[PDB]
Amino acid sequence: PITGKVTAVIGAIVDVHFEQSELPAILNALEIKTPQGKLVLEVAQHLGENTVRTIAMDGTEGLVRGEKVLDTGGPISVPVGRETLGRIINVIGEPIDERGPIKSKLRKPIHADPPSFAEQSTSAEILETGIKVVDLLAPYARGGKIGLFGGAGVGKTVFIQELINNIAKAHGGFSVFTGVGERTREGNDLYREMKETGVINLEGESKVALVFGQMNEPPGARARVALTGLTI
Amino acid sequence: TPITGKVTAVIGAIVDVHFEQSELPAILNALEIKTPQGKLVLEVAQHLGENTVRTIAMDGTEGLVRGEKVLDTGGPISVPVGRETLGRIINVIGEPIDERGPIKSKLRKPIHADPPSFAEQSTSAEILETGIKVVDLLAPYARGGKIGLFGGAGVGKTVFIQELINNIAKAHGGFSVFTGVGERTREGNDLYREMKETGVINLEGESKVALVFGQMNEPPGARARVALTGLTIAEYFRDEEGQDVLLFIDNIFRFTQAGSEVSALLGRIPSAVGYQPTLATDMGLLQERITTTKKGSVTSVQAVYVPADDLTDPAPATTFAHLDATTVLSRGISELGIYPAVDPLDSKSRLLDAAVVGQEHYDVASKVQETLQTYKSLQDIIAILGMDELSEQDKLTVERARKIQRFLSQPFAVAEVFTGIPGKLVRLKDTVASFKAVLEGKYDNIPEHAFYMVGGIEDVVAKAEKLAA
Amino acid sequence: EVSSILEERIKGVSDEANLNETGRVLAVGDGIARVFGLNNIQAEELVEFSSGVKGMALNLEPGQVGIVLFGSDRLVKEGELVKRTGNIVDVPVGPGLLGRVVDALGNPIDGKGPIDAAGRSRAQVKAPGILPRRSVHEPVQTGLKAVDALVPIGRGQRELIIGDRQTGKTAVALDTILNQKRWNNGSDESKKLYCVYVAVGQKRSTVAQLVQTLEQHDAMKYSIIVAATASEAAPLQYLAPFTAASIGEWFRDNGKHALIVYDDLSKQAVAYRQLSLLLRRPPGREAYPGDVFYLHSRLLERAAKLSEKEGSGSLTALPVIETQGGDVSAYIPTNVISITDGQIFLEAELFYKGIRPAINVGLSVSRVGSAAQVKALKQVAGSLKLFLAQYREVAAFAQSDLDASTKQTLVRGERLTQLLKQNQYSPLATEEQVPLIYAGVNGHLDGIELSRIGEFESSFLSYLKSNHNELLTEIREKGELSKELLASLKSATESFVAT
Amino acid sequence: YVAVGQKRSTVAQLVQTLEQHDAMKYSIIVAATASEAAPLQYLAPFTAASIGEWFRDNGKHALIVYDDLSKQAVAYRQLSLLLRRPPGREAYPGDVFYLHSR
Amino acid sequence: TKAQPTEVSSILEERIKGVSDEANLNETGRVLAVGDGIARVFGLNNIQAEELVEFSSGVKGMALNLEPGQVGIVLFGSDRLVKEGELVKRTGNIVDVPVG
Amino acid sequence: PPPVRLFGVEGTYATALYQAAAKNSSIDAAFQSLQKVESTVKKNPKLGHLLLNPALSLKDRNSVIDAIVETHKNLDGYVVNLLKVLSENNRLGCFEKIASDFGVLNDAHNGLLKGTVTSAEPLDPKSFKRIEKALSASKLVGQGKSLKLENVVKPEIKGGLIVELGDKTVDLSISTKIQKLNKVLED
Amino acid sequence: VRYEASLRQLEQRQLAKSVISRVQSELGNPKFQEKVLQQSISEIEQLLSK
């Protein structure tokens, strides 16, 4: 089994030294067994001689040198399905919203390779919206990307809410709202508001899924929430 | 002496040799690596010891095996010099690139040459005339003077140098040396064709002009020693032969930039922003190798490219020490529809301090500078409101200074085509006269279009005739 | 079906061979790899790793070699065996690439079937000497005014296209390719262009839109598209103009004309920036390496017009710049500008205010790019270049003097600016553009007011062919106007102006 | 008169201007031209001072022009950074002040 | 590890031979690196700060850094004369000018 | 410069040692003694092998050295001075590093060539001999050069084999080939 | 037609994992041993001919 002992904790960069014929690849998930949780480390370099350099998904503070690490064999595998819709999830693929476990169906790696050239948009297809103002003066498209401008708390949050409702009528489609560096007070408000206006429910199946990466978690966990929502 | 070696490494384009015997070469000796391709000429810059040197590469390092032979020539790369260097184009390895074959020579000399001492000095600084108006008035050339132009191509760096050759080189006579340090390929071919068309060079007849041109697909170490190759040829003329010569250099930013690329690789820690630490010594050698001796006398004109138009950048700053006159050409002025694009407030010559250009010429140029500096001062007030919301005296001052700015545009004569206006050749003697009249209100009573793209005094009158109709 | 394609594949491979040298990697990652061994390797050789990924030798060091990875990090692992390809880094060249989409490696990535090649020739090569060069003589037609002869480009020029990115930057370039379709199907092979459009740093989605758009416009059968998109890693973007340019040179040394559009050289500078910093080389001025200059100058001088010896071949260039807000204080823009001659300064402000193309002509110049134009196209545009830089000065002070003469110039000038506009993605024919510039140059926009400029244009053209096509046959073949032809046009234009 | 970083041609114009104006009788030129290495450029102001302390000591009055001390820092920069000593501010070694003040 | 005089094969081969005297550490020492307009010498443990040391190619140069590895001697001239292996003898006089 | 380069990566000690010892002629002799002094360090089980990470002084290291030369004396006099150099730099864990390098350099001059023949199974002697014959025939081993072929069992190869020596390899492994083949067969 | 297109995709992955099962079956059998001898005699012919 590919196992090694921690031989450094320089910042949020934890280096694990592995033995012979026991070799990682870059992007794999390392899980350090601990009674304080688990910590997910992502291999972001090879420094050779069976040592690695990783980034962390959670606070590194209190690590001993000598604690066992185990290599999964590839990237963090996050839940997918219509059981993962109406759940707040941190990067690791587990509930932070505390409604017991998410019923695993299929799980899929967080890093995946860009789709083929013949499968990239060869034409613009116009994404339908109920907002008239949006469809005239700046057409949404199925391949395009539309960057909001304006303040926060000025109508933007409600505007985000509106769009979810149209998509349900238009296509049947869902959503995933991903928050990077989320402000943990505001997350409660938005979670409550979303459930109440019925774009999320405790009564069953849901549209928008929320993916939240708190700002008190290391830098790495902030980047990797963005790839985790997209896979859903 | 013969020194065998093998190529241990090729790190960047700063190859490392490991010699196979205890004999070792000195610093700035030249070495050749044998490949079925040709040769690569590299030049020792460090010994890192244990019989491992580090060498500057004047040829791209593609396809180099480790454990591959090198040989020692036993001294610095040797160019061919002579009076049979004329009509020729010389690269950097002393080989033609205009393919007239082996370059006939009596002496072949090392490219580095120890600078002329402070006992060989001409005190000369006699007026030489450009034949360009702006230049005659604000920064007239000199027998001992060094002129430099700065700022990015506006009118084309090269093209200005062409006018200079057109005018100054058919009335100075004798030898002229052109060294183009990592200059664009196409431009050299056009010039070669023009000299033969205009019967200056001829390969069937005489050649009182000589040439050195490099290429800017060449590797950084090579483009740095294009400058030295020309310079070896220049010294030979100045001293041994004792003839008075010109020099033109375009583009010498490219020397500095080539140095800055190799500086990192060698094992150096460079200066801030990125430029080399050896900038002051090296810039010192070139400009003290063009220093007049008591044989012949030379006058140089140098072009410097600025990638921000900031002359406070460390590479344009070191140029300034070795210059006693400048004729800065600015992009702004070109864009406005004024050709040439000389800035008139960043101009200088050593002879423009006093009556070294004669008292009358100094009075006319002194006042020109004052008028344009006032115009620049009132630029805000003009933009914000205008000139009728100023005092009556000032309004004249502004209008007068607007005729002066426009007046300075002289049509080019080997670029007549490119400007689109038939060239004017306006004498030093005429420029003083024309400018005298204009200051006293004698042509300041007729349109700002009778000042748009005009030469001397006569032309201003003639553009009134046109407008009237 | 699904069984058959797999059976074919498995049979088309065996993957058994006997090898020369190998390495086993030292410590891999950051888009640069450190390999242990490889003692007989040549410089810039191609290596192939056990992952399947291939790399180019950059640093040959006495005990280790540092390859650069053409591909994402994740595939490369530590302790993999690296085997010498035995050949220097090359890309297939030949005429089995025209209308096959390719990446910078030369792979078919949707393709239009596998890739066929005459030769391969090294990614990196250095351009011919000073001696085999010749000035331009033949005009590039864009089929858009304001470049047509107002700001001229010729065949072998290296004339620049500068502006702020995604103001419609790409369309100006397509039109060059599109407009050349009836001179590109000729029996004059010097007149044909074979064009390569290098897309560096753009969205893979845009490129797929672009591949389809050209096949609607029936122009993809004489162009290649090269890809090192934004998704695809930086060292492949670095190498993307170089690899494509080898393909361009192959057309140029068969003595036929070509074109290559380098979109965007500012993104080559970024691609090369990231690779450079992760190798420990300290940033230069504007946080970009100081060896950026080297890449662009070497790159650009392999597009040049050759002499009679080389078959009077050419490879023209239109290098496309992403400007940092219309500033030219920045390092990367000036570096491309100082190597090149001519600029096609383009304005965002103008694009917004209904000037399509929005080709400002104040900071647009031609130096040696001005001997491109044949006589018809020197006559008609005569001194229009000059007149609309008298117009700029006339409008600085039209916030002093107000005279009929200044007012007259300003009215002509505005009217003239309106006239330059032309529909995009159907570029108006060159023969068709010759009468229209005559009118305006000869001051005949003192009878047309601004609102009606578009209307006059089509009605004037329709009129001219039905009345007298003699005039137009002359310009198609002769391509030089005579005084008599000129007068005949003047006589016709005034007739149309009245009524 | 101290001349650091300058071309010989420039110095050559000055010395002739002085001899005409009758005043190379008492003038001494300490020079270190730019072609000549960085240590000699650097040592040039400093040996100039010592030649002054003797005049100053003896009861004589003199004037020392130090043109230019900005190229002195630059010279000192070349040697220090190739002897690999850490930089002060702007790449100029931080002990430049000690040279200038002494 | 990092350069010390044990990372250079010419110094070390001799150390193994039990020669670490022979007065390469008194008044003299042997050049080991040259280039860039800078020199470095091995030895010179009776050196004074700011002293002049004469390179045996007729070039004399002052010394501004003293280290037990490589005493860093700044050159007053040519790199094409000064070359590696040669001996340098300490002048024994700090740099000086005639006053008069 | 002595034959065979191996300077750098602490291999500068070995090169220096090799040449310094070549000129008296006691490289085999020295090598034998360096391995022997090294072995009685390893079988020292009271912090002479159990501590090789430096944390000792100049002076406490000098009395660790004196303890090492107490064990047997007569190693020659070059490799006894070598101990001193290593001591002065205070690297006790880069003692065996040199020993292995000096061994590599020694057996190159003698000409004995170390290779490797990875498999996952411990292959017959017949096959060993048939490989030793094939290598000897090839330009891979000349003459006056000996051949040692060492099979190791690695889990990372699973089926097939690869021969390796002189950074030259012939790879008929099944494991690499099955992987590359699997990849093209997901297409 | 869309479902048929998908069916082709489905087919391609199904047929993949079956080959992964047979790799495990081959390495499980003493074919692991019958085939290493084969590698050996091929490698012998090849290395002999460098």
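Here chain C follows Swiss-Prot, giving residues 44-442, 445-544 in order.
The way this entry was determined, per its header, is electron microscopy, 6.5 Å.
In case you wondered, yes, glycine gets a Cβ from its N, Cα and C as well.
The feature ATP binding site is assigned by Swiss-Prot to C:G206, C:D207, C:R208, C:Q209, C:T210, C:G211, C:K212, C:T213, with similarity to another entry given as support. Non-local contacts of C:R208 (ATP binding site) by the CB criterion (under 8 A, 6+ apart in sequence, same chain) comprise C:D307, C:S309, C:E365, C:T366.
As a published mutagenesis entry, C:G291 to D appears in Swiss-Prot alongside the note: In ATP1-2; growth-defect. For C:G291 (mutagenesis position), the same-chain residues lying six or more positions away in sequence with a CB closer than 8 A to its CB are C:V239, C:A301, C:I303, C:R345, C:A346, C:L358.
Here Swiss-Prot describes C:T383 to I as a published mutagenesis experiment; the accompanying note says: In ATP1-1; growth-defect. In the three-state DSSP reading, C:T383 (mutagenesis position) counts as coil.
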Among C:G206, C:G211, the one of these binding-site residues whose Cβ has the fewest neighbouring Cβ atoms within 10 Å:
C:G211
Rank the recorded positions C:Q209, C:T210, C:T213, C:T383 by how many other Cβ atoms lie within 10 Å of each Cβ and give me the one with the fewest.
C:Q209
Write out, in the order they occur in the sequence, the residues of the chain not among C:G206, C:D207, C:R208, C:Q209, C:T210, C:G211, C:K212, C:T213 that have a C-beta within 8 Å of the mean position of the C-beta atoms of the recorded ATP site.
C:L389, C:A391, C:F394
What's the CA-CA gap between C:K212 (ATP binding site) and C:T383 (mutagenesis position) in angstrom, rounded?
18
I need the most crowded of these binding-site residues: C:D207, C:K212. Count other C-beta atoms within 10 angstroms of each C-beta and give me the top one.
C:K212
Would you kindly give the Cα-Cα distance separating C:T383 (mutagenesis position) and C:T210 (ATP binding site), rounded to the nearest Å?
22
Secondary structure of C:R208 (ATP binding site) (DSSP, helix/strand/coil):
coil
What is the separation, in Å, between the Cα atoms of C:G211 (ATP binding site) and C:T383 (mutagenesis position)?
22
C:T383 (mutagenesis position) versus binding-site residues C:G206, C:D207, C:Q209, C:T213 - nearest by Cα:
C:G206
